[PDB]
Amino acid sequence: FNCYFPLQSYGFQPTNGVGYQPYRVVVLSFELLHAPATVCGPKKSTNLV
Amino acid sequence: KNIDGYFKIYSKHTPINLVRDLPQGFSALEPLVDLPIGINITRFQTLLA
């Protein structure tokens, strides 16, 4: 009595509506500290002349 | 050494032949692994087997 399991299970069925469809959500967090920049990506190199 | 959290690793491998003391010669070093962590280090400890 007044004691329910908090970790309830989801429902994933292909015959149900759109609200029961599984979505893979990826959250990217970005912060700044006193450490120097280690991530790259704009480093574009061309052919040497 | 540690310069504002920028830790570097210097290494050198050379064969010698002595018993107890260190050789009183000259030898340079080579940097191997750069670790830009960005933390302050005040103590250390030598690992033994």
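Since chain A takes its numbers from Swiss-Prot, the residues it shows come out as 486-534.
Backbone N, Cα and C atoms are what each Cβ position is placed from, and that goes for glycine too.
Counting every protein chain shown, the number of other Cβ atoms lying within 10 Å of the Cβ of A:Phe486 (variant position) is 3. Secondary structure at A:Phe486 (variant position), taken from DSSP and collapsed to helix, strand or coil, is coil. Per Swiss-Prot, natural variant A:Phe486 to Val is noted as: In strain: Omicron/BA.4, Omicron/BA.5, Omicron/BQ.1.1.
What Swiss-Prot says about the natural variant A:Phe486 to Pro is this: In strain: Omicron/XBB.1.5, Omicron/EG.5.1.
Counting only same-chain residues at least 6 apart in sequence, none has a Cβ under 8 Å from the Cβ of A:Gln493 (mutagenesis position). Listed in Swiss-Prot as a mutagenesis experiment, A:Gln493 to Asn is described as follows: Reduced host ACE2-binding affinity in vitro.
In the three-state DSSP scheme, A:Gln493 (mutagenesis position) falls into the coil class. Under natural variants, Swiss-Prot gives A:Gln493 to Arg with this note: In strain: Omicron/BA.1, Omicron/BA.2, Omicron/BA.2.12.1.
For A:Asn501 (mutagenesis position), other Cβ atoms within 10 Å of its Cβ number 10. Quoted from Swiss-Prot, the note on the mutagenesis of A:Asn501 to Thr is: Reduced host ACE2-binding affinity in vitro.
The secondary structure of A:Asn501 (mutagenesis position), as reduced to three states from DSSP, is coil rather than helix or strand. Quoted from Swiss-Prot for the published natural variant A:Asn501 to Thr: In strain: 19B/501T.
Swiss-Prot gives this note for the natural variant A:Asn501 to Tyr: In strain: Alpha/B.1.1.7, Beta/B.1.351, Gamma/P.1, Theta/P.3, Mu/B.1.621, 19B/501Y, Omicron/BA.1, Omicron/BA.2, Omicron/BA.2.12.1, Omicron/BA.2.75, Omicron/BA.4, Omicron/BA.5, Omicron/BQ.1.1, Omicron/XBB.1.5, Omicron/EG.5.1; May enhance affinity to human ACE2 receptor.
Where Swiss-Prot documents A:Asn501 to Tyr as a mutagenesis experiment, the accompanying text is: Increased binding affinity to human ACE2.
Following the DSSP three-state reduction, the secondary structure of A:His519 (mutagenesis position) is coil. Cβ environment of A:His519 (mutagenesis position): no same-chain residue six or more positions apart lies under 8 Å away. Here Swiss-Prot describes A:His519 to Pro as a published mutagenesis experiment; the accompanying note says: Increased resistance to human covalescent sera neutralization.
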Pairwise Cα distance for A:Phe486 (variant position)/A:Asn501 (mutagenesis position) [Å, integer]:
32
Out of A:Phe486, A:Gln493, A:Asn501, which recorded positions come under 8 Å of chain B, measuring Cβ to Cβ?
none
